[PDB]
Amino acid sequence: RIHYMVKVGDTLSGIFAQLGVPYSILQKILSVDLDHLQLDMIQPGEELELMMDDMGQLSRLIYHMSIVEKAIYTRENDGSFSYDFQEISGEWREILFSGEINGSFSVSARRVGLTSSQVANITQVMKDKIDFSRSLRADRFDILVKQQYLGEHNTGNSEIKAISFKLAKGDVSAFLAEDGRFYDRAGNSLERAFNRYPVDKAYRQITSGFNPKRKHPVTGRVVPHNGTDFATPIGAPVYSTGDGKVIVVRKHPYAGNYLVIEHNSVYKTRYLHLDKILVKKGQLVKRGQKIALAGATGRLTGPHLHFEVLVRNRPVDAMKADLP
Ligand code: NA
Ligand SMILES: [Zn+2]
């Protein structure tokens, strides 16, 4: 058994290289990860656990994303690797981050415990209701956050549930609803809705829909199709289904060229097998904006766009009824 803690700069391929794992084995792991793409997002501090057999060959890899979540890659008799995801539901605690404006909101928010990303999420959500340049105080704020713990250990997982500002120029408050978007007290959403399709009408034919229980034709084992396939010719324009920011731009051996956009604290969308990517990391995009050209890169039986919608990092049927 090998315990490896991810450090700045590491990639799954780099870790395998330093731990002596063969290229062929790296490819089997990348192959099964096509349908999950968990290993591409490894961050410093997370841990990889490698289980070697009597022959000193990798028999199982455990990717500890957090103390309550792990992806398990197991070697099968046929040489391939199978995937299993395990999640433990610890306990969630509520924490209130309150402060007064004497520094600017950002400074005061950071001083009271909120992170940069939390401050960004807050300013993003409240941008139309608050001018963080003119509405300046004496004014205070209260942020309700839910933090997940495991026993006495903070998992690092958290989510802002409510945002309220006590302003002299008028109080403002927003709450995270069941649909993953923030609404004001009157029920007006502070975040824009999404388009259902990532392509033009001409290519909306679905050749293969979302199906987490899909069984492999050869082995009979469950190999989930975590996205929707659209019948696009190589070169067809691909558009973002929502406002957001490009957070991932990679060239994967199996998923081919792919992109991931973060729309808000809850939603993300993935676009795989692209022939060409027209945006870069950090770039903000609008709903309906062209972000790439469909392709046939990676591993596939034919050209097509594989589209995914993730809710709190869990894939869901992009064509499902309830979803903003
Ligand atoms: Na290698
Ligand atoms: Zn697909």
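Swiss-Prot numbering applies to chain A: residues 66-203, 205-390, in that order.
Cβ coordinates are placed from backbone N, Cα and C, and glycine is handled just like the others.
As annotated by Swiss-Prot, Zn(2+) binding site applies to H291, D295, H372. Among the mutagenesis results in Swiss-Prot, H372 to A has the note: Loss of catalytic activity. The residue drawn here is the original one.
Projection of Swiss-Prot feature records onto the structure.
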residue: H291; record: Zn(2+) binding site; Cβ within 10 Å: 17
residue: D295; record: Zn(2+) binding site; Cβ within 10 Å: 20
residue: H372; record: mutagenesis position; Cβ within 10 Å: 24
Between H372 (mutagenesis position) and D295 (Zn(2+) binding site): CA-CA distance (Å):
5
Compute the C-alpha separation of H372 (mutagenesis position) from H291 (Zn(2+) binding site), stating it in Å without decimals.
9
For the Zn(2+) site given as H291, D295, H372, which other residues of the same chain have their Cβ within 8 Å of the site's Cβ centre?
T273, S274, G275, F276, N292, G293, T294, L338, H370, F373
